[PDB]
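Take a look at the structure below.
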Amino acid sequence: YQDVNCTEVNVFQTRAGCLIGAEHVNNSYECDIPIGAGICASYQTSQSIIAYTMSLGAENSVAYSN
Amino acid sequence: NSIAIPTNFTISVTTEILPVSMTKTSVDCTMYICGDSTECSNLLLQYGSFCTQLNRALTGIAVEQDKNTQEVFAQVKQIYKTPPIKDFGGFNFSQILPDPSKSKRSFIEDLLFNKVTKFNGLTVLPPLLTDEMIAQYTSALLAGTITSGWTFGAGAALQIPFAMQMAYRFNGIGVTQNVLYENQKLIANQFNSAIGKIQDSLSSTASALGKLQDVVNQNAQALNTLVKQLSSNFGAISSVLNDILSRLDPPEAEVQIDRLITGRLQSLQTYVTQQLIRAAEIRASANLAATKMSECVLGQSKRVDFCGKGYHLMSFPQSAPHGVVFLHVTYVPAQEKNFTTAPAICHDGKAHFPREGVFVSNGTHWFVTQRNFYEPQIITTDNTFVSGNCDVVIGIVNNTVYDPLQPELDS
Amino acid sequence: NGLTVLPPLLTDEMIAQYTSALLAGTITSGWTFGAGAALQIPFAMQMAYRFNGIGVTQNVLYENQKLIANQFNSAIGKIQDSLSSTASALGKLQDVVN
Amino acid sequence: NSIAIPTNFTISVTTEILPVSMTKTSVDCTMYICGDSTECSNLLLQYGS
Amino acid sequence: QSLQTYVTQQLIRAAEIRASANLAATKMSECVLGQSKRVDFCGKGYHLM
Amino acid sequence: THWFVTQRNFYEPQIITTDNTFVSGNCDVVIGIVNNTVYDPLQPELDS
Ligand SMILES: *[C@@H]1O[C@H](CO)[C@@H](O[C@@H]2O[C@H](CO)[C@@H](O[C@@H]3O[C@H](CO)[C@@H](O)[C@H](O)[C@@H]3O)[C@H](O)[C@H]2NC(C)=O)[C@H](O)[C@H]1NC(C)=O
Ligand SMILES: *[C@@H]1O[C@H](CO)[C@@H](O[C@@H]2O[C@H](CO)[C@@H](O[C@@H]3O[C@H](CO)[C@@H](O)[C@H](O)[C@@H]3O)[C@H](O)[C@H]2NC(C)=O)[C@H](O)[C@H]1NC(C)=O
Ligand SMILES: *[C@@H]1O[C@H](CO)[C@@H](O[C@@H]2O[C@H](CO)[C@@H](O[C@@H]3O[C@H](CO)[C@@H](O)[C@H](O)[C@@H]3O)[C@H](O)[C@H]2NC(C)=O)[C@H](O)[C@H]1NC(C)=O
Ligand SMILES: *[C@@H]1O[C@H](CO)[C@@H](O[C@@H]2O[C@H](CO)[C@@H](O[C@@H]3O[C@H](CO)[C@@H](O)[C@H](O)[C@@H]3O)[C@H](O)[C@H]2NC(C)=O)[C@H](O)[C@H]1NC(C)=O
Ligand SMILES: *[C@@H]1O[C@H](CO)[C@@H](O[C@@H]2O[C@H](CO)[C@@H](O[C@@H]3O[C@H](CO)[C@@H](O)[C@H](O)[C@@H]3O)[C@H](O)[C@H]2NC(C)=O)[C@H](O)[C@H]1NC(C)=O
Ligand SMILES: *[C@@H]1O[C@H](CO)[C@@H](O)[C@H](O)[C@H]1NC(C)=O
Ligand SMILES: *[C@@H]1O[C@H](CO)[C@@H](O)[C@H](O)[C@H]1NC(C)=O
Ligand SMILES: *[C@@H]1O[C@H](CO)[C@@H](O)[C@H](O)[C@H]1NC(C)=O
Ligand SMILES: *[C@@H]1O[C@H](CO)[C@@H](O)[C@H](O)[C@H]1NC(C)=O
Ligand SMILES: *[C@@H]1O[C@H](CO)[C@@H](O)[C@H](O)[C@H]1NC(C)=O
């Protein structure tokens, strides 16, 4: 439900709106299905739809030196 | 037979500002037209597919604004992060890199974020990327651009010392590498100082960000106009549906609601038409910005006045609301001397020509120099090539070209 | 009937000044007037430093400078003839006006 | 193992033409719709912005 | 409704003239103020000026 | 009858030398190599 607060309707309030049926996750990944405001969802581990904050790929500290 | 050659240059940090994406906006066209009036909502069925088509059009714009934003910024596979030690040979990026004390925006991205600036079915959707994720991408692009040059565009990023990367950008404008390392102190000071002046240019006045503020203003103007149009009478007895529904019998209330449906729908069509056209402009600006990312940031363009007004060295992106700012680092010449010149020079009855550069003298003894920074060298068989008999070249002049093998008369 | 046309900001005389300036830069100074400061350079030498920019060595220009000049001037002649001979060239501009 | 290498060239001046501006146009929307009729001018206001 | 249609036609046309003007400005910046190495951007051939 | 190097846009045949050519690797790996006699511009000077 875009823009609403979940009171007004598992459940997870997001910056994009009230999301229902998706499990929140604290890991992060490439965006599989986009939702909004950095949130993305995937079908994942017995398996269910999860939702997570997008990772913009993996980080890399480039081994720069003078 | 006269040439002016620059003896000196300035680095410059010409700024360029491009919009990249409108506010993602959608209208429940039935709530806009009818405000939950069941009589109105039913009359709107008689008009058929327009309401569905307008939402398809606005949704096309809305998805496309994330795409536009993704095409500009997502030009990298990995989020590169800068080393802890800022050993960049004097170049002081501390204004353009993330300030971690906060959202990991840089200092200059904060100036840009500071300087910029109902619900009748009207809704604004959030962007897919948060402005913090955009600041991660502009940090990645920048951290690659600092640590690894163009190479992070061409697949795998490779470390290289920043002064060496600059020498291999100087060579990309025909200025020989030694004209960087022999001036490294002075080039560092010029670049650092120029970055300094950008902060004043952005802090002093709002008029620099005019392009982005026009896009914000035009959307707010169009939305305010679209909402005000609901109060427009369109030849009804009133612009409030409850008046019509209470004051009139159903057949007359319907004919009056039809005037309002017509006026409101014609307004909504007008608005969506403006937004499709405006979004086409923003798409063209985003594809341009995406290209300046791909050429100037991820590369070094040899397109004159594409990557800012000078000989181009490199560029840095900085995120801004609905837009992007490029800091195009450009070489520009700045002091020059007149010299007498000749297309070729003649020696031992044959024409000689410079391999690279131009021939010059200040009216006395002949020197070759590269053609973007005066660096007179003794003319030799090795900085030159022969091209047959002396005669046919218009305006050739004489010299004794030096033979570097001449001292070697031992065997 | 309530329709109006406004004049362009730049007069056609100012447009002809700009095209003359652009051209006078292009002639006297190569690319240099785009890259900030316009520097004189002799035109034969500028053309050698445009042949060198298409992988053709400078000597091929100076050893042919008269032949090249004649082909260039002759081609400019064919422009005046071609443009005088037919309106079909300026199709785009007349189409925009129409 | 065969290559063709040019022994000679031509300069060739090719024309290109591009439009740059439409004719700057403006319409008095009220004078166009209503032709100075005061009775019309008052009805046009109902259509709003 | 004819006026809205006319303004719409002119907007869409003005966007084509803008696209053509940016291209003209780019040919000014590369073909006049420089030497574009973009094959068949500045006329059909290797490009001088 | 004669092998020459030339610039690739205008036939300007030059005698092949250490100066207009660079060496790489060994004779065996290149599919298309031919024989030749590359001239050494120091050889007439070594005759001194
Ligand atoms: C090429 O242009 C640059 C920039 O115009 C010249 O660089 C430096 O310019 C300053 C004045 O703008 C020179 O003055 C001195 O600056 C120091 C502080 O850095 C100050 O303590 C002194 O009292 C004085 O004002 C500075 O000497 C000069 N740098 C160098 C390397 O001499 C540069 O000189 C120009 N190069 C040529 C060959 O024209
Ligand atoms: C004009 O241009 C010429 C050549 O393009 C410059 O040539 C200068 O020539 C002299 C003698 O060959 C070089 O040696 C030095 O000369 C001075 C003055 O005679 C003397 O005090 C020194 O002991 C030394 O012999 C000089 O290095 C060379 N200059 C350069 C820049 O390489 C000439 O300087 C230019 N200026 C004038 C007014 O001639
Ligand atoms: C560049 O240097 C060369 C060599 O010093 C100059 O060429 C020489 O120029 C003189 C005239 O200034 C020639 O003398 C004349 O030769 C003709 C031959 O038909 C004769 O009929 C005349 O009575 C007179 O003697 C001289 O032969 C010539 N030498 C060579 C080896 O070419 C040249 O003038 C200098 N300047 C320029 C800009 O080329
Ligand atoms: C490369 O092509 C050009 C022509 O495109 C050759 O140069 C010469 O061009 C002129 C003018 O088009 C030709 O016409 C005339 O020839 C008569 C004599 O037959 C002469 O009296 C006229 O004054 C006029 O110049 C001329 O025939 C042509 N020359 C030749 C030998 O074809 C140029 O030679 C070509 N380059 C090479 C290396 O073949
Ligand atoms: C370019 O010329 C060279 C030198 O002639 C060719 O390389 C090899 O030359 C020798 C003598 O002419 C050929 O004879 C054979 O030599 C081997 C020892 O290397 C020996 O075991 C045999 O009994 C016989 O004497 C040799 O066949 C030839 N190499 C090859 C692969 O045929 C070279 O072939 C010439 N380049 C090309 C592209 O053919
Ligand atoms: C959601 O609505 C409830 C209503 O009781 C309110 O307490 C809560 O603060 C709201 N939360 C958000 C994130 O809007
Ligand atoms: C995610 O993190 C929050 C805050 O640290 C924590 O309360 C929550 O239990 C975590 N949930 C999961 C599924 O790890
Ligand atoms: C070059 O010399 C001429 C001599 O008349 C002078 O007008 C011009 O200003 C000089 N240019 C420079 C850059 O010194
Ligand atoms: C111009 O320069 C040429 C050599 O390039 C010289 O021979 C000629 O005398 C000069 N022009 C005039 C009109 O004197
Ligand atoms: C082509 O040239 C190569 C040169 O080594 C030769 O081996 C090959 O047999 C030739 N093939 C044909 C089809 O001419």
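The residue numbers of chain B are those assigned by Swiss-Prot, with the residues present covering 710-811, 813-827, 854-1147 sequentially.
Cβ atoms are placed via backbone N, Cα and C, with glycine included.
Swiss-Prot annotations:
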VARIANT   B:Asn764 to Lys  In strain: Omicron/BA.1, Omicron/BA.2, Omicron/BA.2.12.1, Omicron/BA.2.75, Omicron/BA.4, Omicron/BA.5, Omicron/BQ.1.1, Omicron/XBB.1.5, Omicron/EG.5.1
VARIANT   B:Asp796 to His  In strain: B.1.1.318
VARIANT   B:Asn856 to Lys  In strain: Omicron/BA.1
VARIANT   B:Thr859 to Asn  In strain: Lambda/C.37
VARIANT   B:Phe888 to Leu  In strain: Eta/B.1.525
VARIANT   B:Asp950 to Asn  In strain: Delta/B.1.617.2, Mu/B.1.621
VARIANT   B:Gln954 to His  In strain: Omicron/BA.1, Omicron/BA.2, Omicron/BA.2.12.1, Omicron/BA.2.75, Omicron/BA.4, Omicron/BA.5, Omicron/BQ.1.1, Omicron/XBB.1.5, Omicron/EG.5.1
VARIANT   B:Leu981 to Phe  In strain: Omicron/BA.1
VARIANT   B:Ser982 to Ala  In strain: Alpha/B.1.1.7
VARIANT   B:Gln1071 to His  In strain: Kappa/B.1.617.1
VARIANT   B:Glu1092 to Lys  In strain: Theta/P.3
VARIANT   B:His1101 to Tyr  In strain: Theta/P.3
VARIANT   B:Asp1118 to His  In strain: Alpha/B.1.1.7
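Swiss-Prot feature annotations superimposed on the structure.
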residue   : record           : DSSP (3 states)
B:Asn764  : variant position : helix
B:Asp796  : variant position : coil
B:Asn856  : variant position : coil
B:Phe888  : variant position : coil
B:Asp950  : variant position : helix
B:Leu981  : variant position : helix
B:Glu1092 : variant position : coil
B:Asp1118 : variant position : coil
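Spacing of B:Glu1092 (variant position) relative to B:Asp1118 (variant position) is 11 Å (Cα to Cα, whole number). When the alpha carbons of B:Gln954 (variant position) and B:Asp796 (variant position) are compared, the span between them is 45 angstrom. By a Cβ separation below 8 angstroms, chain A lies close to these of the variant positions B:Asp796, B:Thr859, B:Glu1092, B:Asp1118: B:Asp796, B:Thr859. If you take the C-beta of B:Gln1071 (variant position) and look for same-chain residues 6 or more apart in sequence within under 8 angstroms, you find B:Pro715, B:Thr716, B:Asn717. Around B:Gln954 (variant position), a 10 Å sphere centred on its CB holds 15 further CB atoms from the protein chains shown. Considering only the variant positions B:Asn764, B:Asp796, B:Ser982, B:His1101, B:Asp1118, B:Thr859 (variant position) has B:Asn764 as its nearest partner by CA-CA distance.
Distance between Cα atoms for B:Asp950 (variant position) and B:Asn764 (variant position): 25 Å, as a whole number.
The Cα atom of B:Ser982 (variant position) lies nearest to that of B:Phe888, taking the variant positions B:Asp796, B:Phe888, B:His1101, B:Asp1118 as the candidates.
Classification of B:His1101 (variant position) by DSSP places it in coil, neither helical nor stranded. Separation of the C-alpha atoms of B:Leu981 (variant position) and B:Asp796 (variant position): 75 Å, rounded to the nearest whole number. Checked against ligand 1, the variant positions B:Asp796, B:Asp950, B:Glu1092, B:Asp1118 give no residue with a Cβ less than 6 Å away from one of its atoms. In the structure shown, across all protein chains, B:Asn764 is the one of the variant positions B:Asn764, B:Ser982 with the greatest number of other Cβ atoms within 10 Å.
Comparing Cα positions, B:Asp1118 (variant position) lies closest to B:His1101 out of the variant positions B:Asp796, B:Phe888, B:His1101.
Within the set of variant positions B:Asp796, B:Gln954, B:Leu981, B:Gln1071, B:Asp1118, no residue has a CB atom less than 6 Å from any atom of ligand 2. Residue pair B:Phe888 (variant position) / B:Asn764 (variant position) shows a Cα separation of 40 Å.
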